[PDB]
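Heads up: the structure comes next, in structure tokens.
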Amino acid sequence: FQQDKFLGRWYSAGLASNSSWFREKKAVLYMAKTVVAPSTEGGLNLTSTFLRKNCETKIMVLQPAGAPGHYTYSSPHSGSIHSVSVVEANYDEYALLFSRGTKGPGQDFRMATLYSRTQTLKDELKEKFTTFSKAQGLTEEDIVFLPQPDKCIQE
């Protein structure tokens, strides 16, 4: 994993989870544009522009986790820490991320995220994503391919 090659513009195209938050705000989520650039500690700054209630921007800081392609993230839409890993990536096409956390014994969710350099997604990729998600205890009702906002991602 060459972190430098993973900088620049990405589109979030796939999301698979079992979190409470996702189990509800699911239908409401669209594809977001995420620009990746270095963080202070040698990690990654993720600046995303997304559609929320018909246009917003937030920055998430991925702190380095001791090995290349491994990171941690603080409290997103919930209040926990996330262990993020790059399952597989082609810096010119896509990246399959896996995030895991736990609010405590018997309280552990998983989140699979598929980022893409383009807004269109090839079936082969959808399948890879489908497969990974199903190996991690997620089913179809968990897997969602984010809609292309006809707005808050180009402008």
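For chain A, we keep the numbers from Swiss-Prot: what you see runs 34-87, 89-189, in order.
Per deposition record, X-ray crystallography, 2.0 Å.
Keep in mind that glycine also has a Cβ here, set from the backbone N, Cα and C atoms.
Following the DSSP three-state reduction, the secondary structure of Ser45 (mutagenesis position) is strand. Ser45 (mutagenesis position) has a Cβ environment of 21 other Cβ atoms inside 10 Å. What Swiss-Prot says about the mutagenesis result for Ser45 to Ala is this: Reduces enzyme activity by about half. Reduces enzyme activity tenfold; when associated with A-67 and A-81.
Sequence-distant neighbours of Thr67 (mutagenesis position) (same chain, 6+ residues apart, CB-CB distance under 8 A): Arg42, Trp43, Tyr44, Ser45, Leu79, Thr80, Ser81, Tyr149. What Swiss-Prot says about the mutagenesis result for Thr67 to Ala is this: Reduces enzyme activity by about half. Reduces enzyme activity tenfold; when associated with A-45 and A-81.
Quoting Swiss-Prot on the mutagenesis of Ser81 to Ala: Slightly reduced enzyme activity. half. Reduces enzyme activity tenfold; when associated with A-45 and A-67.
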